[PDB]
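Student: The structure follows.
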Amino acid sequence: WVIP
Amino acid sequence: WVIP
Amino acid sequence: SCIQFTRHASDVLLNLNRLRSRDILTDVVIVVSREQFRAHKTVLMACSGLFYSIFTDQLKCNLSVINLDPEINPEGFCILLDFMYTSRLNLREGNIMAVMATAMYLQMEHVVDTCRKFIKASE
Amino acid sequence: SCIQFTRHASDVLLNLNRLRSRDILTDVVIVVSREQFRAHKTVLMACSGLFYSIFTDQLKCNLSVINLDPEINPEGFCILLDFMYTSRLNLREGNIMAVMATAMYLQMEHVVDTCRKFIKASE
Ligand SMILES: N#Cc1cnn2c(Nc3ccc4c(c3)CC(=O)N4)cc(Cl)nc12
Ligand SMILES: N#Cc1cnn2c(Nc3ccc4c(c3)CC(=O)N4)cc(Cl)nc12
Ligand SMILES: [Cl-]
Ligand SMILES: [Cl-]
């Protein structure tokens, strides 16, 4: 999971 | 396009 | 000896989401209490262990309407349906418990994982 | 304020390809000369300008069989259909002209681009  |  | 187009999978998903917004080739309505959500069976199966089980069933595969358990929260389902079609999860303090319970029911293991990690950080 | 699962789009596409291999929920047969190819209309529209035009048409959207132009090569179509479902293009010296002509007909601009660059490098 990432900060887009 | 890339070499996978 | 194949070559690969990096952005292809993302471009496919963006167009599947455009089809959903325009209601093109949707073949099922998911009923969550008083709310209705139109979707493509193929996308639902591709994202969820629950829908994969439902739509491989020789009888349920032909249903145009699927009713979810009355304990399932419509907002939680809406957030997860948006995730299925975009890879983006609108996870907030006010909705995290509903999102995690819905993801457990839908058998969306990666979403369950992250909900668990976000709750653990707050305790 | 969304979070994003990097591998989600690739995982969706992998499961759509699994559905194609098992012939689950395929709703169209594409006829290319003596050969037949089963696929999902939604994936075809998402990858191709030609299929997007065909399946948004109020009459053609309900067809179970689509016949392509007799000039279209079945191997070229097969390679492009595999690309649609996997992001991988089996581009070879022996098939590049057929792949490029099929990609132009199917309106798959990124494939056309690369076929052009690979031909230019050999001349
Ligand atoms: N054919 C086919 C096919 C279509 N869909 N699909 C799967 N869908 C699925 C099943 C379980 C889970 C998820 C997705 C996300 C998750 O957390 N669990 C799996 C397989 Cl092994 N195959 C297929
Ligand atoms: N709704 C919808 C929807 C479904 N599919 N789709 C598009 N599919 C497409 C159209 C043209 C081209 C390609 C894909 C690859 C290419 O080279 N050209 C576009 C839009 Cl703007 N919208 C949609
Ligand atoms: Cl997931
Ligand atoms: Cl393309």
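So for chain D, numbering is Swiss-Prot's, and the shown residues are 7-129, in order.
Method on record in the header is X-ray crystallography, 1.9 Å.
For all residues, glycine too, the Cβ spot is worked out from N, Cα and C.
Here's the feature list from Swiss-Prot:
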type    : residues    : note
MUTAGEN : D:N21 to K  : Abolishes interaction with NCOR2 and HDAC2, no effect on interaction with CTBP1 and transcriptional autoinhibition; when associated with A-116 and 376-Q--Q-379
DOMAIN  : D:32-99     : domain 'BTB'
MUTAGEN : D:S59 to A  : Abolished ubiquitination by the SCF(FBXL17) complex
MUTAGEN : D:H116 to A : Abolishes interaction with NCOR2 and HDAC2, no effect on interaction with CTBP1 and transcriptional autoinhibition; when associated with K-21 and 376-Q--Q-379
Student: Taking just the CA atoms, what is the gap between D:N21 (mutagenesis position) and D:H116 (mutagenesis position) in Å?
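Tutor: Per the Cα atoms, D:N21 (mutagenesis position) and D:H116 (mutagenesis position) stand 23 Å apart.
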Student: Please count the residues of the domain 'BTB' (D:32-99) that DSSP assigns to helix (H, G, I), strand (E, B) and coil.
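Tutor: Split by secondary structure, the domain 'BTB' (D:32-99) comes out as 31 helix, 15 strand, 22 coil.
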Student: Near D:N21 (mutagenesis position), how many other Cβ atoms are within 10 Å of its Cβ?
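Tutor: Summing over all protein chains shown, D:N21 (mutagenesis position) has 16 other Cβ atoms within 10 Å.
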Student: Would you kindly give the Cα-Cα distance separating D:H116 (mutagenesis position) and D:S59 (mutagenesis position), rounded to the nearest Å?
Tutor: 18
Student: If proximity means a C-beta under 8 angstroms from chain C, which of D:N21, D:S59, D:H116 count? These are the mutagenesis positions.
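Tutor: Cβ contacts with chain C under 8 Å: D:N21, D:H116.
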